[PDB]
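To start, the structure under review is shown below, and the notes come after it.
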Amino acid sequence: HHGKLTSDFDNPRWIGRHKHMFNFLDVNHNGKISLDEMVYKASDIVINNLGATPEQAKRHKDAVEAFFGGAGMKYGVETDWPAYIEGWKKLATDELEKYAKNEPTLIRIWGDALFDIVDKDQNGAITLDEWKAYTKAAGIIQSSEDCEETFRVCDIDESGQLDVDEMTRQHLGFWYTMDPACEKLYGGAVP
Ligand SMILES: O=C1N2C=C(c3ccc(O)cc3)N=C(Cc3ccccc3)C2=N[C@@]1(Cc1ccc(C(F)(F)F)cc1)OO
């Protein structure tokens with residue numbers, strides 16, 4: 001056993017995982033979010049908190065734009081919760097096809113662009129401090145204990161590096177397939 005290629009869209013925990021993220025993204029409790037806000041947030045984090053160059057920020061923005069665009073979000077459009085989770089079925093389906101065709105997934109392309117900013121050595125592997133810095137700036141994780149759970153789930157020691165390759169596997173299983181080996185990837189921060 002090496003992974004999982006089947007979706008699990010009727011699992012209430014898959015829906016609730018993305019409901020948690022929709023609420024985390026819906027910072028003004030409008031019940032709706034826009035692609036404008038998603039790409040603003042992405043560039044706000046990497047430029048203003050993580051010291052990214054304009055070129056790095058552009059690469060990272062294009063990756064985030066394509067990712068939420070793959071879930072049906074568009075510029076100038078407010079996406080409510082039912083439109084969001086329905087669009088995420090399409091995003092997860094299109095990603096699993098690329099995954100199964102051994103094509104670079106949208107989540108992998110996002111990871112490359114992000115690791116080039118977060119990793120000071122820029123070889124595609126991040127330290128535990130670098131993962132704490134990214135997730136706490138984004139807010140997806142608040143406590144350092146949850147950041148350590150990421151290293152436990154990726155079977156990397158806390159003193160080691162986290163590569164895009166192992167992270168992509170866990171993220172595909174955490175967001176797309178409900179892979180039981182990827183549970184607790186964000187500790188207690190994300191159901
Ligand atoms: O994957 C991730 N994220 C996933 C989600 C998310 C949002 C909504 C939703 O419904 C489901 C998930 N949000 C965020 C937070 C966010 C949202 C908007 C703008 C800026 C930040 C997020 N940051 C990520 C970045 C990342 C991507 C790829 C890889 C890999 F593995 F490829 F190398 C590792 C890490 O860190 O984990």
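Start at 1 and count along the chain as shown; that gives each residue its number.
This deposition comes from X-ray crystallography, 2.1 Å.
In case you wondered, yes, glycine gets a Cβ from its N, Cα and C as well.
Pulled from Swiss-Prot, these are the features on record:
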{"type": "DOMAIN", "residues": "13-48", "note": "domain 'EF-hand 1'"}
{"type": "BINDING", "residues": "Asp26, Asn28, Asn30, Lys32, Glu37", "note": "Ca(2+) 1 binding site"}
{"type": "MUTAGEN", "residues": "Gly31 to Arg (Swiss-Prot position 36)", "note": "100% activity loss"}
{"type": "DOMAIN", "residues": "49-103", "note": "domain 'EF-hand 2'"}
{"type": "MUTAGEN", "residues": "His60 to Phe (Swiss-Prot position 65)", "note": "100% activity loss"}
{"type": "DOMAIN", "residues": "112-141", "note": "domain 'EF-hand 3'"}
{"type": "MUTAGEN", "residues": "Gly124 to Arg (Swiss-Prot position 129)", "note": "51% activity loss"}
{"type": "MUTAGEN", "residues": "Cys147 to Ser (Swiss-Prot position 152)", "note": "33% activity loss"}
{"type": "MUTAGEN", "residues": "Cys147 to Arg (Swiss-Prot position 152)", "note": "52% activity loss"}
{"type": "MUTAGEN", "residues": "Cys154 to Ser (Swiss-Prot position 159)", "note": "41% activity loss"}
{"type": "VARIANT", "residues": "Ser159 to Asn (Swiss-Prot position 164)", "note": "In aequorin-3"}
{"type": "MUTAGEN", "residues": "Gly160 to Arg (Swiss-Prot position 165)", "note": "No activity loss"}
{"type": "MUTAGEN", "residues": "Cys182 to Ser (Swiss-Prot position 187)", "note": "71% activity loss"}
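The domain 'EF-hand 2' (49-103): residue composition by secondary structure is 37 helix, 3 strand, 15 coil, according to DSSP. Note on the domain 'EF-hand 3' (112-141): residues 24, 41, 45-46, 49-52, 56-57, 59-60, 62-63, 147-148, 150-151, 158-159, 161-164, 186-187, 189-190 of its chain, located 6 or more positions outside it, place their CB under 8 angstroms from a CB of the stretch.
Its Cβ placed at the centre, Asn28 (Ca(2+) 1 binding site) has 8 other Cβ atoms within 10 Å.
For the pair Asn30 (Ca(2+) 1 binding site) and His60 (mutagenesis position), the C-alpha distance works out to 26 angstrom. With a cut-off of 8 Å between Cβ atoms, the residues of this chain six or more beyond the domain 'EF-hand 1' (13-48) that come close are 54, 56-57, 60-61, 64-65, 68-69, 73-81, 84-85, 88, 114, 117, 134, 137-140, 174-175, 178, 190-191. In the structure shown, the C-beta of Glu37 has more C-beta neighbours within 10 angstroms than that of any other entry among the binding-site residues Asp26, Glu37. Put plainly, the mutagenesis positions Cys147, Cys154, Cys182 were compared by Cβ crowding within 10 Å, and the winner is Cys147. When the neighbouring Cβ atoms lying within 10 Å are counted for each of the mutagenesis positions (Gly31, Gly124, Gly160), the highest count belongs to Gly124. DSSP assignment over the domain 'EF-hand 3' (112-141) gives 18 helix, 2 strand, 10 coil. Secondary structure at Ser159 (variant position), as computed by DSSP, is coil.
By a simple count of nearby Cβ atoms, those within 10 Å, the most crowded of the recorded positions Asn30, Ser159 is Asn30.
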